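S.K.: Right, I'll just put the structure down here and ask away after.
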Amino acid sequence: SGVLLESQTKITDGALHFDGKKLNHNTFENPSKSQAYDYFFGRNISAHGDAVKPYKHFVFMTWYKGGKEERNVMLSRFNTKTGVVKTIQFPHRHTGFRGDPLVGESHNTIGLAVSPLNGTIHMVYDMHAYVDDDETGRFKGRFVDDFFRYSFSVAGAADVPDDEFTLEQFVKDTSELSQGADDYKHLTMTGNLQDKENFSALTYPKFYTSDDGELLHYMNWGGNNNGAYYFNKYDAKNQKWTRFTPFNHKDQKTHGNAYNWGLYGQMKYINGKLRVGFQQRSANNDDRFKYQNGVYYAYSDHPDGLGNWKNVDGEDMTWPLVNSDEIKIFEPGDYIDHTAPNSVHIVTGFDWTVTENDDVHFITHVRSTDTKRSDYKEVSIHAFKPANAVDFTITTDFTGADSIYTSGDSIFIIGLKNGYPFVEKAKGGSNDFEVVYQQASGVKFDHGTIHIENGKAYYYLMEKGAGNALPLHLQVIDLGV
Ligand SMILES: C[C@@H]1O[C@@H](O)[C@H](O)[C@H](OS(=O)(=O)O)[C@H]1O[C@@H]1O[C@H](C(=O)O)[C@@H](O[C@@H]2O[C@@H](C)[C@H](O[C@@H]3OC(C(=O)O)=C[C@H](O)[C@H]3O)[C@@H](OS(=O)(=O)O)[C@H]2O)[C@H](O)[C@H]1O
Ligand SMILES: [Ca+2]
Ligand SMILES: [Ca+2]
């Protein structure tokens, strides 16, 4: 109902993809030197992460040049008015798991943003908790002076004519740490190498634009059962970013908490507020949760997120946060009957959103850790608090999904089914999902990533096929809102 495909546009025939085998701790040191592209985590690296952004009549897309032998960082600008796709090839090539390019590293997406204030392009890429270390360190010195990888353009590059959309619009690293004339990777976003430690050991670049046109950016520090979210802001006036400031303290047990915890979720700018929603991973390994537990949520009344944080009830939040209890909504673990240590498994299936009408929505998924037990239990959960309601409605009458999106008066589930995009739609503040759209002909897709804007879903997709160089398409789906 109202949902329709506006355009499908091919971006390239050969974007990088890991067609090889799934290495592991024992074997990651013997990666196949043949044509196939082995990998350590997942196969996806193109059309993956924060890799698609609409700017005016353009859409910018980021990707890794295909061919296990190529792997170059790529940026393409698509002119939805003329149909032209102009692409810049950067010198940096995917460096793989812990710095060995023969092992595909699906964490190492290419995040993307374009400033509406000054038309600068911003790219953070190919990162997974890298630091300065030496030969005896886990990274064998492969990221010295290059553990945070930022590229960015002079002002106005976004709107430049097709002929001028070239690498020369981007700023070289000419600092004392520069690695040569093809060095386009900056170690910090502040333009001050003194901040470099502030940009160390980070993963997952993600950009948002404030309601006032300000670029926001956050990344993950750490992981497993000890992590933190860090965020900063783009100062267009001066063409540099602020330093990262934390949402929560790392090493919570040293900051007054009973235990360390990692975060599995996202910060999002929604309704003009920086917000966060996540499930934690406590370092406690004797309680009932093998991995994650809980659903947590908070928002900041400060335009930049520097303080004035509150939980869903408007209660002030200790900031930076130490104890996740302050912002706990509910416990998904309560929906499965097990209590023995590590018996409750929560990993996949979590996301959240807040509608323009201030409906708050969480989805998650809980199952028995032991898949073989006779009393195996598995549920998907949808927890939502309608705008003016007092308490959350929490139901297992829900099929499960990996993401939830919102636009206008609605929430959406969007993904691939048998290789073809579908859209499910429900009113904000309800559990009333219905399939309202399902592509049913054409080349099928392996995977993709979605960006919501303009009442449209921009579905940046990779086409199914063999090998490690596959085509990419952009679909612009009107959501009918
Ligand atoms: C991130 C940490 O990095 C260093 O600090 C350190 O290497 C540490 O590793 S450790 O040396 O083994 O202790 C790392 O800790 C891992 O962080 C991962 C992360 O991405 O944050 C965690 O992986 C996540 O959780 C896994 C359970 C999940 O694994 C999938 O699902 C399961 C399962 O549910 O039981 C089993 C399979 O192995 C796998 O499908 C991870 O998925 S992934 O596709 O493998 O990436 C991931 O979401 C990890 O658990 C931490 O040890
Ligand atoms: Ca550099
Ligand atoms: Ca535990």
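Since chain A takes its numbers from Swiss-Prot, the residues it shows come out as 46-526.
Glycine is treated like the rest: Cβ placed from N, Cα and C.
The substrate binding site annotation in Swiss-Prot covers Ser151, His152, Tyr309, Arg326, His390. For the mutagenesis of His152 to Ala, Swiss-Prot gives this note: Abolishes catalytic activity. The structure shown keeps the original residue. Look at Swiss-Prot and you will find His152 tagged as active site, proton donor/acceptor, backed by a curator's inference. Here the residue is the original one, while Swiss-Prot reports the published mutagenesis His173 to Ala with the comment Abolishes catalytic activity. The Ca(2+) 1 binding site annotation in Swiss-Prot covers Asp218, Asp228, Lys230 and rests on experimental evidence. The annotation that Swiss-Prot gives for the mutagenesis experiment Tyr249 to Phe reads: Greatly reduces catalytic activity. For the mutagenesis result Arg326 to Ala, the note given in Swiss-Prot is Abolishes catalytic activity. The Ca(2+) 2 binding site feature in Swiss-Prot is assigned to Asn329, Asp332, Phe334; the stated evidence is experimental evidence.
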S.K.: Counting Cβ atoms within 10 Å of each candidate's own Cβ, which of the binding-site residues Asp218, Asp228 comes out highest?
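M.R.: Top count of Cβ atoms within 10 Å goes to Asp218.
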S.K.: Roughly how many Å lie between the Cα atoms of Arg326 (mutagenesis position) and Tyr309 (substrate binding site), rounded to a whole value?
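M.R.: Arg326 (mutagenesis position) to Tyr309 (substrate binding site), Cα-Cα distance: 7 Å.
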S.K.: Around the Ca(2+) 1 site formed by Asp218, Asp228, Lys230, which additional residues qualify by having Cβ within 8 Å of the site's Cβ center?
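M.R.: Here the nearby residues are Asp191, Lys217, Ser223, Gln224, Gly225, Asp227, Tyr229, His231, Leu232.
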S.K.: Starting from the Cβ of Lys230 (Ca(2+) 1 binding site), draw a 10 Å sphere and report how many other Cβ atoms land inside it.
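M.R.: Taking every protein chain into account, the count is 25.
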S.K.: If the criterion is a C-beta within less than 6 angstroms of any ligand 3 atom, which of the recorded positions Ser151, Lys230, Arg326, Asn329, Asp332, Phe334 pass it? List them in sequence order.
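M.R.: With ligand 3 as the reference and 6 Å as the Cβ limit, the list reads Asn329, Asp332, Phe334.
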S.K.: Using a Cβ cut-off of under 6 Å to any atom of ligand 2, determine which of the binding-site residues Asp218, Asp228, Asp332 qualify.
M.R.: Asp218, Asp228
S.K.: Want to know which recorded positions, from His152, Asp228, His390, are within 10 Å of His173 (mutagenesis position) at Cα; which are they?
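M.R.: So far as Cα distances go, the recorded positions lying within 10 Å of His173 (mutagenesis position) are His152.
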S.K.: Around the Cβ of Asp332 (Ca(2+) 2 binding site), how many other Cβ atoms lie within 10 Å? Please give the count over every shown protein chain.
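M.R.: Counting Cβ neighbours of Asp332 (Ca(2+) 2 binding site) within 10 Å gives 16.
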S.K.: Using the Cβ center of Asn329, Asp332, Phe334 as the Ca(2+) 2 site position, which other residues in that chain lie within 8 Å, going by their Cβ?
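M.R.: Leaving out the recorded residues gives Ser327, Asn330, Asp331, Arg333, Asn338, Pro386, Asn387.
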S.K.: So of all those recorded positions, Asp228, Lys230, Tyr249, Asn329, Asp332, which one's Cα sits nearest to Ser151 (substrate binding site)?
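M.R.: Nearest in space to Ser151 (substrate binding site), counting only the recorded positions, is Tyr249.
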S.K.: In Å, rounded, how far does the Cα of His390 (substrate binding site) sit from the Cα of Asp228 (Ca(2+) 1 binding site)?
M.R.: 44
S.K.: Near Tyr249 (mutagenesis position), which residues of its own chain have a C-beta under 8 A away, given they sit six or more steps off in sequence?
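M.R.: Within the chain, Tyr249 (mutagenesis position) has Cβ neighbours under 8 Å at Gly94, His152, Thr154, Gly156, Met172, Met264, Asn265.
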